[PDB]
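The structure under discussion appears below in the form of structure tokens.
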Amino acid sequence: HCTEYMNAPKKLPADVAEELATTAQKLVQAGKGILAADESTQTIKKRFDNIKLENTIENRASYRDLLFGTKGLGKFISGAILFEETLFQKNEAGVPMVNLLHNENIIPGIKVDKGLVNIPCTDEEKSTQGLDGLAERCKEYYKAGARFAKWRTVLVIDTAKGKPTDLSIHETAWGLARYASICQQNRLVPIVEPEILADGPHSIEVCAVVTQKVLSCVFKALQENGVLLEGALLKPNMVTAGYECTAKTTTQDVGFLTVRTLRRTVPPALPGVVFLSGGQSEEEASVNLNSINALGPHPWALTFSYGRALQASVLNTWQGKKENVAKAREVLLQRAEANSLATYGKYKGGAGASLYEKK
Amino acid sequence: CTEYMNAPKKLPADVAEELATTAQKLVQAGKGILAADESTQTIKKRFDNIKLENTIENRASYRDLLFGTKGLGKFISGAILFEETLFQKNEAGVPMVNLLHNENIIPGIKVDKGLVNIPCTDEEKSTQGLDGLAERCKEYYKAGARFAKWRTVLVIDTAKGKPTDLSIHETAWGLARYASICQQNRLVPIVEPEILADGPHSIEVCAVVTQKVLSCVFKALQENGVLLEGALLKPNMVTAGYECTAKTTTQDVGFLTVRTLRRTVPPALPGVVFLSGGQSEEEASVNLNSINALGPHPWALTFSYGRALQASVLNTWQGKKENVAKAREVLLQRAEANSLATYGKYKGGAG
Amino acid sequence: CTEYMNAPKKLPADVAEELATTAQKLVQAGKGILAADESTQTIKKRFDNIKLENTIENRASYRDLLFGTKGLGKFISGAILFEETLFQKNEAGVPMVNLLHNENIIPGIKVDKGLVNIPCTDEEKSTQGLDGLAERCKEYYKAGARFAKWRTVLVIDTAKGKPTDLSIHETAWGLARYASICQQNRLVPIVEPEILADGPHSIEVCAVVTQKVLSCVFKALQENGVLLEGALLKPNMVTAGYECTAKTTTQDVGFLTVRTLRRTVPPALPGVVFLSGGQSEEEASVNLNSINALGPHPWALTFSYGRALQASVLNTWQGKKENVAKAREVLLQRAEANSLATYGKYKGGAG
Amino acid sequence: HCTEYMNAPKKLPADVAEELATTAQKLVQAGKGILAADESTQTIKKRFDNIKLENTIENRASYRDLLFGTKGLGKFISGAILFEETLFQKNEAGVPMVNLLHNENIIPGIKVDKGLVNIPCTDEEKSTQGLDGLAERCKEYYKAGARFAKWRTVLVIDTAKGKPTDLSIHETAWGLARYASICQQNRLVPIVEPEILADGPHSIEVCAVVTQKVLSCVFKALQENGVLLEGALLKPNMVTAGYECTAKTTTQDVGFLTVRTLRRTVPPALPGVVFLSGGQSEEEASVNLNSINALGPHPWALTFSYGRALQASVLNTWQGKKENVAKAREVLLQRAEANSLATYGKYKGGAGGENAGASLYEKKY
């Protein structure tokens, strides 16, 4: 066209690039994080099984109404990740549920991946499907009100099986980069999620080594495909020891080795990191996010994209009952504020421990 | 047991063995592939010339015409089908796959879901199709398909640095994922990185680009653990640009094509099935002949031709079943012409 | 617990810790690096412009002039030396290194062995030096050197598709090998991929290329297991080309430079020490100021200047022993000017 | 100028490309292979210890004279890899060593690498030094008469330590590619040697897996550095089990898995493969090379670059003594012809193959 250095990806249009940037900043606003309410019909069934409830469209609509219709939730929540159904759903009173987010001033988002499949020639390592027709879905989702997207990839740590294998790392890293660039082209901020699972008895150090390698590879793919980091977000695992590791580390280690590995791999042009919580308890999700943020004023916003970590108690203190909606939202604000405080490094929770004297 | 773990794993013996034999069969001496995999949209554009409504009965009678030719299997090893055609029956209620089985041809299936633009390129193309591909392959193997096709498209525009790196590895990586999913589900993948001939570039520039693309493609295949022995390559021949950078000869097509392949294709790959592109029926045969005149090669150098085998077969049919005999004449004629070009023994009509 | 093995191993606690502290010291608040690492080849040029003979006594007196300036350590954290100078003594018979030890300035050493052409490129450059580098590093550390320099050179020539991939990866890989050998032998490596300003390209094109090069450089660094915390980057500022046409404002230089670093440099890298290139002493300071006016950065954005710190020091010296004190005044002036630039608090006030 | 595709290595000058091609073909001539005589003063010191004699410049010159002055060795040997000293050396009678080769019509070659060093951040995995001043050494070596070069890199298989690590693979792969590209520009055919050591108890299949991965990486490096495969040769390890492995494997398996892994990774533009022999006995080096070539005609010449496998017994039956030069030269031609026959898949030295085992009745009608 205007013969410049032509072996590099082209720039997004001024207009689209600027909109993506603003949404991304808003998503990691001071003291705010993301609510992952994007559970599928099969996933959201299992949550309703705990509380003895049928997985009906009315029950799903009432629960998302419960969540999104909470007053002053937007104080602590910047965006909400939805499953497709919910983006086009209404509550029993007929109100579009996206407008409940609008009214709390919360940005709607949409899970766009089509799930996991095995990579052949690996030992059941996972590839994330979704690229077919994605551009066209994104246009539709933006019209529906969605301003950002989610795509989840899964890597596993199994040292003796060389596992997260090179194939696994680049399938993941490349698919995330394709996804991200299709989103941005069609005006959605991509949340890039390379979840390294915490399964196994590996040390926190091994996790740091792997998480650092994976992330270097992810960002390299991101640059290859021309992804604008300014209009994008990262949803990584925290750096923890594996689930069955006998050496039980502490929240300060989680905080240090997590911050370290991000500092080595994440360029500051990326406006923020929205941590996934994995199988962490609601409380640990907050304690560990706090320990991360006690460790600095960071070059990017270090915040949360929590589902289970924000919803677990809300479901138990609801039981499908329209009576308990008030007390269910009481708890959601509680958890939302708890993690909003962790964002600052000011969530206490509930050494300097001393019995004192006198003079 | 103490496996070198950072390496793609092997296929199970049984499936690896079946892929290998299918791939060898597909490039049998004196035989090539018939590309019959036109979509409803592309096949309508052919029927647009002969002036028949692109109906399901018209499409079935045309594929019946092609696949029901006696002695076609002497020159054709396999036939690439469209999904419809794979499950379709002719006007006498007979499955097409059975017409190929009778005539001893292996059925194949186009599995890609078409092209889309790569963002942040100048309209360079990404091939869609990976979503649900494994499940479709299982279904196609059950339907009788033993091999697959997936077309990717690259473009030579020197001044714009076309094949940009992004285009080359999006293509190369997509072909490698496709190929490995095919093989796991017992289909021989035809890996097609068509470098289009559009533009005014010289044959040497095409050689440089084709060589670069191919090195990249094969690197991706090894990455993904693709068994070359159970796979085929469908590359462009190395020609100058359509805008004729001083019009080169067929001797030059043959040399620069064979060179580029010798530099980039390991001999474990049992064969290369060339795509015709925008070549006339005769040019497709003359050039394939010039390639094979350059002597016994380390792999089978043969054809996967659609337009180059069907163009005249459409004309001597006109939809009117009075020309089913006459149409099948021109099919066998062209199939034998390219079978002879396989051997390097095809003058064409004097020279 | 049993290591994930497909990854480069850690530095010993002790060596990693020492590299980290040296690297932080080198980018101390309000401080930068003095590039005094001129080879005989190049310093013979500067002596010939001030009409002096290039003798060992003249070289020793000039480095004595520079390093013996009292109060230089206020603005200078480290000094990059040429091999000779590291083992050299003054006319008085006192180690040149001791003059830095006295001003509390850290000595460093250029360790590359110059440039050669990469074959199959159009005269694109490979930096030599890896042979025996480990053993030289041990020797240099014993001589007092705590950090190293290795210069690679890329060129922007859009038409010829310059920094070709070959050039980018040769450069990126050689820097990574160098950087890792240094760190193993207890020297902080300054990683210098200078993209030359030659040509008529826009500042945006430079940004595009500088971004691509840097992504590639840092990828190589992780490959080789380089500790970013114990390393420094010496990149070009993002400017338009020398023979461009636009008037090229200092604010645009600051913005596109900061942008490209934010996209490509992880914050574990404690600082960036900019090369001046062909800029004048003042333009080196104005542009460094414009970079730091763009507000507290995640790393220290400072300087590694030779020409930009020495030009007027040399011309207001002319070789004469009387003019030492007068030349040393001119040195401190420039050192403070860039020290202020570091804070974003230097002279330039056109608004 | 006229714009071609710029993001691609530029070709060799026609004249240089043409010369490298013919040298490479000659080096893998039918029934011929390469004699590795590139032992350093350090390496050769260990050889003379076993034959009791001292390591002097006169001893080294007499031994290389012994080897290169053998009449009719060029029937079986296409080229000889020399150490620098030897390239500029003369015998007692003032005859240059490389002239001994010209008369026997053997092409002289030169080891150009400067040895191995550890890659930091690996567990003692090896980087090959030599690129500094290599271009200038090549010009000198070509003037001295050398037409091809050798550069040895070393990888190790240690599955429990993931060991040939990505880093080891790419340092090796990239250093071989830079070496090769510089050699070709200065008119020397590079022998690219990524020796994967046989140390350990890994199976032959694991070796195949690793050798294939390494080779794919090496060739990727060559193409990106713009190396002309037509003017280059590969000196890989054969695919064998590990040294400690059980007490098992067979020569036909070495042959199959070796041929397989080369077919999957080596483009036919590469005119030939000159196998290194590692720790194999002189006979094993020949038996295995024979098993490789019994597997039908190949798309490239599969031959030998043998040092110890050609010199071990020659050295035993010389003893440093002027008297025995004829006796030793006897054994050199013997081994040289043995491997020349192995090139054809037509060597049989004591065994032959697998059938029944004699004791056959003959009932004529």
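All chain A residue numbers match Swiss-Prot; in order, they span 3-352, 358-366.
This deposition comes from X-ray crystallography, 2.4 Å.
Placement of Cβ uses the backbone N, Cα and C atoms for every residue, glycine included.
Under the heading active site, proton acceptor, Swiss-Prot lists A:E195, citing similarity to another entry as support. Under the three-state DSSP scheme, A:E195 (active site, proton acceptor) falls in the strand class.
Within the same chain, residues at least 6 positions away in sequence whose Cβ sits under 8 Å from that of A:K237 (active site, schiff-base intermediate with dihydroxyacetone phosphate) are A:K152, A:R154, A:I193, A:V194, A:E195, A:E197, A:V275, A:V276, A:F277, A:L278, A:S307. The active site, schiff-base intermediate with dihydroxyacetone phosphate feature in Swiss-Prot is assigned to A:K237; the stated evidence is similarity to another entry.
What Swiss-Prot records for A:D40, A:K152, A:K237, A:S279, A:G280, A:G309, A:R310 is dihydroxyacetone phosphate binding site. DSSP gives A:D40 (mutagenesis position) a coil state; it is part of no helix or strand.
Positions annotated as beta-D-fructose 1,6-bisphosphate binding site by Swiss-Prot, on the basis of similarity to another entry: A:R49, A:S279, A:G280, A:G281, A:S307, A:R310. Secondary structure from DSSP puts A:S307 (beta-D-fructose 1,6-bisphosphate binding site) in a beta strand.
A:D40 (mutagenesis position) counts 22 other C-beta atoms within 10 Å of its own C-beta, drawing on all protein chains shown. For the mutagenesis experiment A:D40 to G, the note given by Swiss-Prot reads: Reduces binding to TRAP.
Quoting Swiss-Prot on the mutagenesis of A:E41 to G: Abolishes binding to TRAP. Around A:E41 (mutagenesis position), taking its Cβ as the centre, 22 other Cβ atoms fall within 10 Å, counting all chains.
For A:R49 (mutagenesis position), the same-chain residues that are 6 or more apart in sequence and have a Cβ closer than 8 Å to its Cβ are A:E41, A:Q313, A:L317. One entry in Swiss-Prot concerns the mutagenesis experiment A:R49 to D or G. Its note says: Abolishes binding to TRAP.
Swiss-Prot gives this note for the published mutagenesis A:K152 to D: Severe reduction in the binding to TRAP. Using a 10 Å Cβ-Cβ cutoff, A:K152 (mutagenesis position) registers 26 neighbours. DSSP classifies A:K152 (mutagenesis position) as strand under the three-state reduction.
Summarising the environment of A:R154 (mutagenesis position), the number of other Cβ atoms within 10 Å of its Cβ, over all protein chains shown, is 21. Recorded in Swiss-Prot as a mutagenesis result, A:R154 to G carries the remark: Abolishes binding to TRAP.
Listed in Swiss-Prot as a mutagenesis experiment, A:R310 to S is described as follows: Severe reduction in the binding to TRAP. Sequence-distant contacts of A:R310 (mutagenesis position), defined as residues of its own chain at least six apart whose C-beta falls under 8 angstroms from its C-beta, comprise A:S279, A:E284.
Mapped onto three states, the DSSP output places A:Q313 (mutagenesis position) in helix. Listed in Swiss-Prot is the mutagenesis experiment A:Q313 to S, annotated as follows: Severe reduction in the binding to TRAP.
Around A:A314 (mutagenesis position), taking its Cβ as the centre, 19 other Cβ atoms fall within 10 Å, counting all chains. Quoted from Swiss-Prot, the note on mutagenesis experiment A:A314 to G is: Reduces binding to TRAP.
Between the CA atoms of A:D40 (mutagenesis position) and A:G309 (dihydroxyacetone phosphate binding site) there is a gap of 8 Å, rounded to the nearest whole number. Binding residues for dihydroxyacetone phosphate (A:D40, A:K152, A:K237, A:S279, A:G280, A:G309, A:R310) extend across at most 16 Å, taking the greatest CA-CA distance. Within 8 Å of the Cβ centroid of the dihydroxyacetone phosphate site, not counting the listed residues A:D40, A:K152, A:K237, A:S279, A:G280, A:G309, A:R310, the chain contributes A:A38, A:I83, A:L278, A:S307, A:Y308, A:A311. According to DSSP, A:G280 (dihydroxyacetone phosphate binding site) is assigned to coil rather than to any helix or strand. Counting other Cβ atoms within 10 Å of each Cβ, the binding-site residues A:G280, A:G281, A:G309 show the lowest value at A:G281. Cβ-based crowding with a 10 Å cutoff singles out A:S307 as the top-ranked of the recorded positions A:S279, A:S307, A:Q313.
DSSP classifies A:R49 (mutagenesis position) as helix under the three-state reduction. Counting every protein chain shown, 25 other Cβ atoms lie within 10 Å of the Cβ of A:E195 (active site, proton acceptor). Rounded to the nearest whole angstrom, the C-alpha distance between A:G281 (beta-D-fructose 1,6-bisphosphate binding site) and A:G309 (dihydroxyacetone phosphate binding site) is 11. If you take the Cα of A:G280 (dihydroxyacetone phosphate binding site) and the Cα of A:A314 (mutagenesis position), they are about 13 angstrom apart, rounded to a whole number. A gap of 5 residues interrupts the model between A:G352 and A:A358, whose Cα atoms are 15 Å apart.
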